[PDB]
Amino acid sequence: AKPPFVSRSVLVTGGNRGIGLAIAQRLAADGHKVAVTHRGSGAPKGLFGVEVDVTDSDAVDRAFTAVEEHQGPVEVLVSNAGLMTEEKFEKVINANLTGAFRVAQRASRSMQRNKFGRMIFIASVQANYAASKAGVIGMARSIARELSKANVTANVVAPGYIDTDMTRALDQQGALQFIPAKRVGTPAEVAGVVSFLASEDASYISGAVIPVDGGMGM
Amino acid sequence: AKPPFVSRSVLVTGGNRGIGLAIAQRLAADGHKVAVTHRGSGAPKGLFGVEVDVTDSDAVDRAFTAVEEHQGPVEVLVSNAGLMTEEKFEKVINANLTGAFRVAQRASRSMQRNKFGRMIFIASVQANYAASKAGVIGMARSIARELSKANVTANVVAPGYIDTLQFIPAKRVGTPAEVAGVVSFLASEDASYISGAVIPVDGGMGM
Amino acid sequence: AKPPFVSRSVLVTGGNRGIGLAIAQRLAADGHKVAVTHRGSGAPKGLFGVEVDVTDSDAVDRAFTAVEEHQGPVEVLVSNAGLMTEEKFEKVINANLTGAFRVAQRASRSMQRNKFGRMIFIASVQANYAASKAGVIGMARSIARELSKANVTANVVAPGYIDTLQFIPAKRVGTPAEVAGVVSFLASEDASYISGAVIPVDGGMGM
Amino acid sequence: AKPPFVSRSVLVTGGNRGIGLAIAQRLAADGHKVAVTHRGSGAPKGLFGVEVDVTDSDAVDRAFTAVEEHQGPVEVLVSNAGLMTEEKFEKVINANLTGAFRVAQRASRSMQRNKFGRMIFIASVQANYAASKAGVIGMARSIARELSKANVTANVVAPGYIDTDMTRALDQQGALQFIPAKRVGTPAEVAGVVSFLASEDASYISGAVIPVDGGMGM
């Protein structure tokens, strides 16, 4: 007894490259209406693009508004990262943690009003990155606590070792000792999880962290 | 970029009632070849059933054998829990913890040999239940560590309050179908890189 | 602002060797009244010992009784683990999981009645061990939920590699004394508001 | 076989009030050399005080230096918090997360050189607070990973409901349903845990989160 498909207004932050693109293209193939944010380089053919520096609250506000006018209010929000000294630490925190907050907060009133919302946070694949990842999880669990009564869930996807364009650039196999699956994952493997969390099957999952790591984070 | 569907040989333990039945029915509608074990009340209409007491290793072996003949070697195992004194403690541990081991072990040979397997353990919705459920998660994580190299994963679904409340973020109970939805995903081609995970299906309860 | 010392009646299961012995010796030096169970090789010099097979509920009851007479009703229980086929699986589950339940249950009446108790379960340093250890944590959390109102806590110590390595942040093994140090703290007046916790003693390993 | 006591150079951030003071006074009663940071109001009689806004990297630097000259390099660091809109969110993140980083980073070189260090982070007792608490844990686990080989551990203390001066000001008993112990904890109960983590008995605990919550966070 599978729930009939509903085509959602979807926003994928950083949806023009790497894992973000895989997610964006999967969700579009699913039958959703998919928009993406980028840093200026352009949204991939097919999809609706807005330029957004997630460090900037006004840019986020204007982005959501252009999306709203284009395809209706954001129902499904996929938040992708984002990006030792004080400057390096605050930069990653601003992009990856506070950037997640900014987009989540801009999304929340519309989702609460409409009694539908899926916030899906993609954790980064080092003190700054560890801190911002754990912070997003803490934040997501907190959004889940407040908003779930309104049918607005917040869940996290925690990717393990995934083959990106930039992953392939490293001297890499020492990582496989720590992975029970004994292999790297694909961008498509992560996008499959986002697709499920975006579907009508995930309505009773809220405040969860799903690891997509071949067993690594056990 | 969806991966093409593959019809799997599925065994659902306790697939005749409640959460078990909804799982068996969803997987059949998904397009899998679905068999169920049951305690004696009968399989669901149309689906191949076998009577199994999961405290009985020989009854486990017979069931798997009869299923292998019917529809081919078991590729995906959905293990549903079968249900303070020393007697009651050991009973629940035998059914819910050792029972999961018995089915997981009987399934594992053919999964490793054939280089595909998905083990999906559904935790139970007292000291004995707490220990059985936690014991299953530890056992699943251990199987995940051993067999993931052979494309054989082990994951756990942790249901909350399912109808078969203020202290729940969602402020409602879950349906048996919301559980079966997650099992359908775990049994699908989209879950290949998930292994050793506990997916809570509880509307935010166990956070 | 340290709370004054109270000499507790302590039972340490398997307190005759390895981690068990170091725990029993530390607690005795701390100033507690320390008894140990053992498998038959004998108690440590000076300490009151009783032979117990933790798979035997009646042997558990007898031991507690003999200890109550010797030094007074057990106030702090340190439960040390006693140590793939269906036979080997059930064996480890009986000793490490059900064995912990048997001692925890025999201890609990007097702790609730007397409004003080500290249960300290030492996890083991395979599918059976993974399940037993995870099962003990779930059981400890359950006891913690039930009995904490009566000033009866249950906590778990999870030791890593203990000498009784690159994949360890500390880059060394732990001593049996580093484990006993944490048990000493858990048995002390400083631990009253810790209940249902798993304290890892592993140099960062299980992070 | 208890390890002989060693009197450590200790720094307690926010050690002049509430749980911070309890910790500071306990550690001093233990026999450590205890310094505290404050916001201007003064360190409690007995103890060495430095004024430090943990938002300010230069103030942190000068504080550690005054402590070093007074009683020797910081061996034991107790980091106390610290303190929905963007401003409120970034303020709590700056004080509670980046503030933790600042003091941890200023402490680290001396601890690494001397092959001794105990970093103990006291988590706050809401999206901003949840995020910063989870972030500190993520950070601490990351410090533990890098520094433990040099005998520098990082552990977290996660207080449940504790009776402060400010706790007593709230309409409070609805909290007790969620606490198996069925009572509030005392500042002294938390300080007892810090005392253990600061002692010679905690050397093989690193990257741990100890909850002091009567069972609450189970």
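To match Swiss-Prot, the residue numbers of chain A are left as they are there, and the shown ones run 9-91, 100-141, 150-195, 199-245.
According to its header, this structure was worked out by X-ray crystallography, 2.3 Å.
Yeah, the Cβs are placed from backbone N, Cα and C, and that goes for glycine too.
Long-range Cβ neighbours of A:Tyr153 (active site, proton acceptor) (same chain, at least 6 residues apart, Cβ-Cβ under 8 Å): A:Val108, A:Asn112, A:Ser140. Reduced to three states, the DSSP call for A:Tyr153 (active site, proton acceptor) is helix. Sequence annotations record features per position, and here Swiss-Prot assigns active site, proton acceptor to A:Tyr153 based on sequence analysis.
For the mutagenesis result A:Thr21 to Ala, the note given in Swiss-Prot is Slight decrease in phosphorylation by PknB. Lack of phosphorylation by PknB; when associated with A-114 and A-191. Non-local contacts of A:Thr21 (mutagenesis position) by the CB criterion (under 8 A, 6+ apart in sequence, same chain) comprise A:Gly28, A:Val44, A:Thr45, A:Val60, A:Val62, A:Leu85, A:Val86, A:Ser87, A:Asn88, A:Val119.
Swiss-Prot documents A:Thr114 to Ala as a published mutagenesis change and attaches the note Slight decrease in phosphorylation by PknB. Lack of phosphorylation by PknB; when associated with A-21 and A-191. In the three-state DSSP classification, A:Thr114 (mutagenesis position) falls within a helix. Counting only residues at least six positions away in the same chain, the Cβ atoms of A:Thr63 sit under 8 Å from the Cβ of A:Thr114 (mutagenesis position).
In Swiss-Prot, a mutagenesis experiment is listed as A:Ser140 to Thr, annotated with the note Loss of activity. Impaired NADPH binding.
Per Swiss-Prot, mutagenesis A:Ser140 to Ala is noted as: Loss of activity. Can still bind NADPH. In the three-state DSSP classification, A:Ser140 (mutagenesis position) falls within coil.
Around A:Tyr185 (mutagenesis position), taking its Cβ as the centre, 21 other Cβ atoms fall within 10 Å, counting all chains. Swiss-Prot gives this note for the published mutagenesis A:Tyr185 to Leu: 70% decrease in activity with acetoacetyl-CoA as substrate. Does not affect NADP binding.
When other Cβ atoms within 10 Å of the Cβ of A:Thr191 (mutagenesis position) are tallied across all protein chains shown, the result is 15. Listed in Swiss-Prot as a mutagenesis experiment, A:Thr191 to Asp is described as follows: Phosphomimetic mutant that retains less than 10% of wild-type reductase activity. Impaired NADPH binding. Overproduction of the mutant leads to a significant inhibition of de novo biosynthesis of mycolic acids.
Here Swiss-Prot describes A:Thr191 to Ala as a published mutagenesis experiment; the accompanying note says: Retains 22% of wild-type reductase activity. Strong decrease in phosphorylation by PknB. Lack of phosphorylation by PknB; when associated with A-21 and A-114.
Proximity to chain C, defined as a C-beta distance under 8 Å, is registered for none of the recorded positions A:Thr21, A:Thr114, A:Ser140, A:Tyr153, A:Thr191. 3 residues are missing from the deposited coordinates between A:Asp195 and A:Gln199, whose CA atoms sit 6 angstrom from each other.
Separation across the 8-residue hole in the deposited chain, A:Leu91 to A:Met100, is 15 Å (Cα atoms).
A break of 8 residues separates A:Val141 from A:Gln150 in the model, with a C-alpha distance of 11 angstrom spanning it.
Filtering the mutagenesis positions A:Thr114, A:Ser140, A:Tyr185 for a Cβ under 8 angstroms from any Cβ of chain D leaves A:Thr114, in order along the sequence. With respect to their backbone Cα atoms, A:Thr191 (mutagenesis position) and A:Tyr185 (mutagenesis position) stand 8 Å from each other.
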